[PDB]
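K.L.:
Before I ask anything, let me first share the structure, which is written out below as structure tokens.
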Amino acid sequence: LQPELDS
Amino acid sequence: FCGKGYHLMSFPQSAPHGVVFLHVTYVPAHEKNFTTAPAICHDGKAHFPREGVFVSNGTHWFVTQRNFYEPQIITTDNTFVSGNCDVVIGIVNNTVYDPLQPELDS
Amino acid sequence: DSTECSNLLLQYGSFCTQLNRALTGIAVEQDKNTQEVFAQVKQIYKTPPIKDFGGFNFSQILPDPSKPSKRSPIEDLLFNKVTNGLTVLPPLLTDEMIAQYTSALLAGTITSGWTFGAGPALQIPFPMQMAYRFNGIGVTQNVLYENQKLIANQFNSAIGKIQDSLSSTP
Amino acid sequence: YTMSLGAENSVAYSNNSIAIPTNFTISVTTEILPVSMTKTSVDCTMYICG
Ligand SMILES: *[C@@H]1O[C@H](CO)[C@@H](O[C@@H]2O[C@H](CO)[C@@H](O)[C@H](O)[C@H]2NC(C)=O)[C@H](O)[C@H]1NC(C)=O
Ligand SMILES: *[C@@H]1O[C@H](CO)[C@@H](O[C@@H]2O[C@H](CO)[C@@H](O)[C@H](O)[C@H]2NC(C)=O)[C@H](O)[C@H]1NC(C)=O
Ligand SMILES: *[C@@H]1O[C@H](CO)[C@@H](O[C@@H]2O[C@H](CO)[C@@H](O)[C@H](O)[C@H]2NC(C)=O)[C@H](O)[C@H]1NC(C)=O
Ligand SMILES: *[C@@H]1O[C@H](CO)[C@@H](O[C@@H]2O[C@H](CO)[C@@H](O)[C@H](O)[C@H]2NC(C)=O)[C@H](O)[C@H]1NC(C)=O
Ligand SMILES: *[C@@H]1O[C@H](CO)[C@@H](O[C@@H]2O[C@H](CO)[C@@H](O)[C@H](O)[C@H]2NC(C)=O)[C@H](O)[C@H]1NC(C)=O
Ligand SMILES: *[C@@H]1O[C@H](CO)[C@@H](O)[C@H](O)[C@H]1NC(C)=O
């Protein structure tokens, strides 16, 4: 989930 | 078959014209009452435990493994959704936490 | 009662002692077998007075309070369907105590599932226990919960068919 | 006396209550099983007749 909310 | 209780392991020992098995087993102890429900009704959906059981200590609902008390927050990672709340007898209303929910908020 | 016959029998030695020892060993072996089969619990479990098991009916297998023998109707039918130096030793466990042992086992497996066989008896609702058994054979809990009335009805129908088959087959 | 089968234990059953263990005991038990007997040979001629 960490790359998802970053983008 | 391998001792009284849930069998963990065994150790063999020789004896005169015989064998002695030392059965190491797991016995539950210090049990505690909890209020239980078959399913959790949330947002018109029925939630069932993936591997555990829903327990309540009186005010709050948790999910734990069946053979040991380890209360955890009821989330979508340890539960699964099947059907609505109209079918399961004894389903109760409780919130279901979403781990992804704080992520998109920030 | 012939003394001369016993005097002639003493010439053959300890054959009678051997036969009595073998019969005594068989007689204690039967009691040991009954202890091994039925006396596997040291706690006498009892069913609750309210038979709220989520639709499951156990009246055909639980003991009947109206009967003086304290047997189940199935067990009563089973007991009805089975008909010079010799002595018959009574068994160590009488029939009412064996029925009490079966009643304790039934109460343990109904009210506690398999928990009483591994330690202290942990209470659990019977539909939840059935769901656990469903998970043991790899079927999800939701299937059990959605069709709980159908499963209870099928179980009661099967138990009634078992009683009818036992009553109808010599 | 008339033998008591066991201590009475009325399980507190209800349709919505469960008992969950909070602790455990590592229990070691013994099981003794015979494996073999003494291997005895009897000379039938020497036993009966010397
Ligand atoms: C769970 O609740 C039941 C119901 O109150 C408890 O059973 C009672 O226990 C007390 C204390 O030993 C007895 O005096 C009562 O007779 C019991 N009632 C019944 C209906 O059995 C039980 O002890 C509780 N379990 C725990 C671990 O606290
Ligand atoms: C059931 O367990 C939960 C989890 O510990 C309890 O919730 C906490 O209770 C303490 C008691 O003062 C509070 O200080 C905490 O703030 C509570 N946590 C949360 C997240 O609210 C709950 O009280 C327990 N209920 C009962 C009846 O024992
Ligand atoms: C759990 O929540 C549902 C709705 O989220 C409740 O169902 C409502 O019950 C009231 C009164 O019985 C009805 O007037 C509504 O029409 C119902 N709504 C729906 C969508 O079914 C239910 O009563 C709640 N259960 C508990 C125990 O509070
Ligand atoms: C469980 O099954 C028994 C019998 O299988 C039911 O007892 C019957 O109840 C009806 C209506 O009350 C009577 O007309 C019959 O004579 C009863 N039969 C016997 C053998 O007693 C019982 O009602 C069922 N349900 C429960 C909750 O026990
Ligand atoms: C679970 O049971 C064990 C005993 O089998 C508990 O360990 C004891 O804890 C007390 C106080 O915490 C000590 O005085 C004893 O010396 C401990 N015994 C041993 C053998 O270490 C343990 O605390 C229990 N845990 C819970 C959560 O109840
Ligand atoms: C459990 O029994 C009580 C009777 O006091 C009843 O009100 C309740 O609806 C029952 N719940 C279920 C799930 O059968």
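Swiss-Prot numbering applies to chain C: residues 745-827, 856-942, in that order.
The backbone N, Cα and C atoms fix where each Cβ goes, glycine too.
From Swiss-Prot, for reference:
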VARIANT   C:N764 to K  In strain: Omicron/BA.1, Omicron/BA.2, Omicron/BA.2.12.1, Omicron/BA.2.75, Omicron/BA.4, Omicron/BA.5, Omicron/BQ.1.1, Omicron/XBB.1.5, Omicron/EG.5.1
VARIANT   C:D796 to Y  In strain: 19B/501Y, Omicron/BA.1, Omicron/BA.2, Omicron/BA.2.12.1, Omicron/BA.2.75, Omicron/BA.4, Omicron/BA.5, Omicron/BQ.1.1, Omicron/XBB.1.5, Omicron/EG.5.1
VARIANT   C:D796 to H  In strain: B.1.1.318
VARIANT   C:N856 to K  In strain: Omicron/BA.1
VARIANT   C:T859 to N  In strain: Lambda/C.37
VARIANT   C:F888 to L  In strain: Eta/B.1.525
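Give me the local environment of each listed feature.
P.N.:
The local packing around C:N764 (variant position), expressed as other Cβ atoms within 10 Å of its Cβ over all shown chains, amounts to 11.
The DSSP secondary structure for C:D796 (variant position) is coil. Less than 8 angstroms from the CB of C:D796 (variant position) sits no same-chain residue that is six or more residues away.
The Cβ of C:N856 (variant position) lies under 8 Å from the Cβ of no residue that sits 6+ residues away along the same chain.
Sequence-distant contacts of C:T859 (variant position), defined by Cβ-Cβ distance under 8 angstroms and a gap of at least six in the same chain, do not exist.
For C:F888 (variant position), the number of other Cβ atoms no farther than 10 Å from its own Cβ, over all displayed protein chains, is 22.
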K.L.:
Between the Cα atoms of C:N764 (variant position) and C:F888 (variant position), what distance do you get, rounded to the nearest Å?
P.N.:
41
